[PDB]
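Asker: Below you will find the structure I want to go over with you.
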Amino acid sequence: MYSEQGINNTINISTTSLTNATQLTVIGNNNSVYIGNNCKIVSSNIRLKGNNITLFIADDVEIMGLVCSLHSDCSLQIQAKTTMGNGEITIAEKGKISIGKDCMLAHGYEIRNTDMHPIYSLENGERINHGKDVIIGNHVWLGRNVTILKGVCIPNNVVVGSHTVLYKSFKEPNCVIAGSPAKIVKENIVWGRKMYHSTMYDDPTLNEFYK
Amino acid sequence: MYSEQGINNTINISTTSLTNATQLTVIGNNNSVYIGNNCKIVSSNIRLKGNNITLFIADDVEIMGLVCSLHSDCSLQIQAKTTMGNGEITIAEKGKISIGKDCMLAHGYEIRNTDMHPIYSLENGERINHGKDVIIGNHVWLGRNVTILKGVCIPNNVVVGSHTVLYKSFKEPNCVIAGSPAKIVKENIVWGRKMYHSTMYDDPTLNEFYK
Amino acid sequence: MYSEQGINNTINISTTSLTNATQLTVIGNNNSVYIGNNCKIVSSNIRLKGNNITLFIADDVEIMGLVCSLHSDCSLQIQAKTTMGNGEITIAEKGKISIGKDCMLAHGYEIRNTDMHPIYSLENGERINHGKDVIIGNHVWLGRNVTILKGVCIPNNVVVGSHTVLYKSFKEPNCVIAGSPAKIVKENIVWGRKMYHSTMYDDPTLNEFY
Ligand SMILES: CC(=O)SCCNC(=O)CCNC(=O)[C@@H](O)C(C)(C)COP(=O)(O)OP(=O)(O)OC[C@H]1O[C@@H](n2cnc3c(N)ncnc32)[C@H](O)[C@@H]1OP(=O)(O)O
Ligand SMILES: CC(=O)SCCNC(=O)CCNC(=O)[C@@H](O)C(C)(C)COP(=O)(O)OP(=O)(O)OC[C@H]1O[C@@H](n2cnc3c(N)ncnc32)[C@H](O)[C@@H]1OP(=O)(O)O
Ligand SMILES: CC(=O)SCCNC(=O)CCNC(=O)[C@@H](O)C(C)(C)COP(=O)(O)OP(=O)(O)OC[C@H]1O[C@@H](n2cnc3c(N)ncnc32)[C@H](O)[C@@H]1OP(=O)(O)O
C-alpha cells in the first residue's frame, strides 16, 4: 500500500521501477520521496513521519525487506546501483544518513544515526549521546548482520566483515574492516560483485578504484 | 492461547493486562504464573515444564515476542514498568533470573542461567559450567542483540551497548558497558526513555538516580 | 516430499527417516542426495541448484529449521548422530563442507565456504578470497549464533562460545573457544549432552575422550 497524509508531500516513483509488497507511509508536510529508474524496492516497510523529510533513492537500486523509519527534518539518500537485502535503517533527531554508489549491503544490516533514547551526565544533567549523521561512502560492501551506529563514516571501496559493529569512523579507503573492536584487517584491495571474473581488470565497474 | 497439564497450578492474569497472540503452556504441577495489572504480554511464547516453577511479571510490564522456557523449580521475576522487545530467556538447573523495575530491553536480547549441557574438566572429570543465577538490576537498558549469560549480575542504572555479550558480572552502577570483552566504557551517567527531555531534571522518573 | 527437476538426479532417503515440513529442491543434473536411517529432517529448506552436487546425511541426524544452499559441484556431508537447530549453510565455488559425528549445533549457526563475492588485491588485480572448505570435527558443540566463515577447520571435542565468529582454523582439541577475536579460552575439557551427571565418568558416550 501507498499512503500519504498532510500538505506539500511530494512523491516521485518511476513507472519502470518495482515496488511489490512494499508499504510506504508519509505523514506530515513538505516531505519528499524519490525513487529513480529500474529500481526494485520490494517487501519493504518505509515510514516517514514528521516535516521536511527527504527520501531519495537513485536509479538501479535494489532493496528487499528494508525496514526504514525517518522522523521530521531527516533525510536518507541512496545512490545509484546500490543493492540491499533485509535490514533496518532509523533516522531521528533531524539527522542524515547517506549511502554511496554501487554499495552492497547483505541481509541483517542495522544502520542508525540515533540511539533513540537519551543518556545524561550525572554531573550536570546534560544529554551526552546526541544523534550524529552516518555516511557510507561509494562501493562499500557490508557483510551479513553488520551494525552501523551513530556518527560512523565509512570510506570508499571498503568491505566490512560479517557481524562487525561500527561505532567509530574510519579514514582509510580500499580496505577490509572487521573484528571487535572493529579494525582494518586488510589494505590495498577492491571488491567486486561477480566471482566468475578472473581479475579486477575484467570488471569494468572497478576501473575507477585502481586508476 | 493457554494450555495446561497438571494439578495445583495457579495462574492469575489481571483482567486489565493484555496477552494478545500469546501462548502460555504449563506442563507439570504446583506451578504459579502471576501477571500484574496494565501489562501487555503480546506475541510471546512462554512455557513451563516441571514442578514448583515461578513466573512473576509485576505491574506495568510490556513484553513483545518473548520466547521463554522455564524448567523445574525455576523462577523468572520481572519487576514493574519494565519493557521488553523480541528475545529469549531460558532457565534451568532450578535456578533464578530476575529483571528489575523500569528496565528497557531492546529486540534481540538473549538471557540464560544455563548452557543446557555440561562441560567437564578432563583434568578431574568434574563439571565446570554449573548454571548460575542472573540478576539484572533496576533501570537497565540493553541495546539490541545483547546476550546475557549465566551468573551475570548487572548493577542499577546501566546501559549495555548494542550487540555486547556479557559473560561476567559488573558491580559499578551509573555506567555504560560495551565492547568485546565487555567493559565499562563510560561512567557517571543515567539513561532515560524520552529524548524530548533536554536534561535528566526534566524527567520525573529519574529523580531517584540523582541525589 | 521433494521437488526434483533435471537429468539423472538420485534421491535416496531412508524410509525410516522423517522429513516433516521440509522442502528439498533439486534443479540441475547428476545431483545426489543420501539421507540415512532414523533421521529427522524437519522444517528445513534444502536447495540444490546446479550439477554434480552431493548431499550426504548419515544415520541418526536430527535437523530442525536448516536453510541450505548448495551450488554446482558442491558437497555437504553430515556425519552420524549430529543434531542441528535453526541455521544456515551456504556452499559455492565447487567446494565442500563437512560436519563430523555427534556434533551439537545450536540455533543461529551460519556456515559458509564462500564470501559469495570476490576481493582483488590492488598490487596485481588477482583474487585473494577464493572459497575454502570448512571442516567441523567430531563431537563439536556450537553455541547460539555462531558464524563459521570460509576455510575454517575445527578440531574434535571443541565447544564454540555463543555469538563467536570463526575466521581462522584451530588445531587444539578438547577446548572451549570464544570471544573476539576468537581464542582458546579453556583447555582440557570435554562436553556432553545430558547435564544429569556428577562427572564425565558417568557418561558412556564420553569414555573415548579420556
Ligand atoms: C550480498 C551478499 O551476497 S554478501 C553475504 C555473504 N558474505 C558475507 O557475509 C562475507 C563473509 N566474509 C567475511 O565476513 C570476511 O572474511 C570478508 C570477506 C571481510 C573478508 O574476506 P578475506 O579478504 O578473505 O579476509 P581473510 O579472512 O584474510 O581475513 C583477513 C584478516 O582479518 C582477520 N580477521 C578476519 N575476520 C576477523 C575478525 N572477525 N576478527 C579478527 N580478525 C579477523 C583474519 O585473521 C586475517 O588476518 P591475517 O591476514 O593477519 O591472518
Ligand atoms: C529499547 C530501544 O529502543 S534501544 C533501540 C536501539 N538502540 C540501541 O541499540 C542503542 C545503540 N547505542 C549503543 O549501543 C551505545 O553506543 C550506547 C547507546 C549504549 C552508548 O552511547 P554513547 O553514550 O553515545 O557512547 P559511545 O557509543 O560514543 O561510546 C562511549 C565510549 O565507548 C566506546 N565504544 C562504544 N562502543 C564500543 C565498542 N563496541 N567497542 C569498543 N569501544 C566502544 C566509544 O568509542 C567511546 O569511546 P571514547 O572514550 O573514545 O568516547
Ligand atoms: C543444542 C543446545 O541445547 S545448545 C543451547 C544454548 N546454549 C548456548 O548457546 C551456550 C551458552 N554458553 C556459551 O556461549 C559459553 O559460555 C560456553 C558454555 C562455551 C562457555 O561456558 P563455560 O564453560 O562455563 O565457560 P565460561 O564462559 O565462564 O568461560 C569463559 C572463559 O573465558 C572468558 N570468556 C568467556 N566468554 C567470553 C567472551 N565472550 N569474550 C571474552 N572472554 C570470554 C571468561 O572470562 C572465562 O574465563 P575466566 O573465568 O578465567 O575469566
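Numbering, chain C: per Swiss-Prot, residues 5-214 in sequence.
This entry, so its header tells us, was determined using X-ray crystallography, 2.3 Å.
Every residue gets a Cβ built from N, Cα and C, even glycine.
OK, Swiss-Prot features for this one:
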type	residues	note
BINDING	C:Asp119, C:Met120, C:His121, C:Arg148, C:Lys154, C:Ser166, C:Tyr171, C:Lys172, C:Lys190	acetyl-CoA binding site
MUTAGEN	C:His121 to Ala	Reduces activity 50-fold
MUTAGEN	C:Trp145 to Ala	Reduces activity 56-fold
MUTAGEN	C:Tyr171 to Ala	Reduces activity 48-fold
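In terms of burial and nearby residues, how do these features look in this structure?
Answerer: Within 10 Å of the C-beta atom of C:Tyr171 (mutagenesis position) sit 18 other C-beta atoms, taking all shown protein chains into account.
Secondary structure at C:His121 (mutagenesis position), taken from DSSP and collapsed to helix, strand or coil, is coil.
Spatially close to C:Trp145 (mutagenesis position) yet at least six residues away along the chain are C:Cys107, C:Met108, C:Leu109, C:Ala110, C:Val162, C:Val163, C:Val164, C:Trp195, judged by Cβ distances under 8 angstroms.
Under DSSP, C:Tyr171 (mutagenesis position) is assigned to coil, being neither helix nor strand in the three-state scheme.
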Asker: Roughly how many Å lie between the Cα atoms of C:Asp119 (acetyl-CoA binding site) and C:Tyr171 (mutagenesis position), rounded to a whole value?
Answerer: 11
Asker: Just to be sure I understand the contacts, which binding-site residues have a Cβ under 6 angstroms from any atom of ligand 1? Candidates are C:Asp119, C:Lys154, C:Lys190.
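Answerer: So the answer is C:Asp119.
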Asker: Sequence order please: the recorded positions C:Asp119, C:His121, C:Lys154, C:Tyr171 that have their Cβ under 8 Å from a chain B Cβ, otherwise just none.
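Answerer: It is none; no candidate comes close enough.
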Asker: For each of C:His121, C:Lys154, C:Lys190, count the other CB atoms within 10 A of its CB; which of these recorded positions has the top count?
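Answerer: Sorting the candidates by Cβ neighbours within 10 Å, the top entry is C:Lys154.
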Asker: Under 8 Å Cβ-Cβ to anything in chain A: which of these recorded positions pass, C:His121, C:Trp145, C:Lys154, C:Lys190?
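Answerer: Filtering C:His121, C:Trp145, C:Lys154, C:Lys190 for a Cβ under 8 Å from chain A leaves C:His121.
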Asker: Measuring Cα to Cα, how far is C:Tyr171 (mutagenesis position) from C:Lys190 (acetyl-CoA binding site) in Å?
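Answerer: Per the Cα atoms, C:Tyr171 (mutagenesis position) and C:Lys190 (acetyl-CoA binding site) stand 19 Å apart.
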Asker: Please state whether DSSP places C:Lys154 (acetyl-CoA binding site) in a helix, a strand or coil.
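Answerer: In the DSSP reduction, C:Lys154 (acetyl-CoA binding site) maps to coil.
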Asker: Per the record, acetyl-CoA is bound by C:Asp119, C:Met120, C:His121, C:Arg148, C:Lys154, C:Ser166, C:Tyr171, C:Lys172, C:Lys190: how many Å separate the farthest pair of Cα atoms?
Answerer: 35
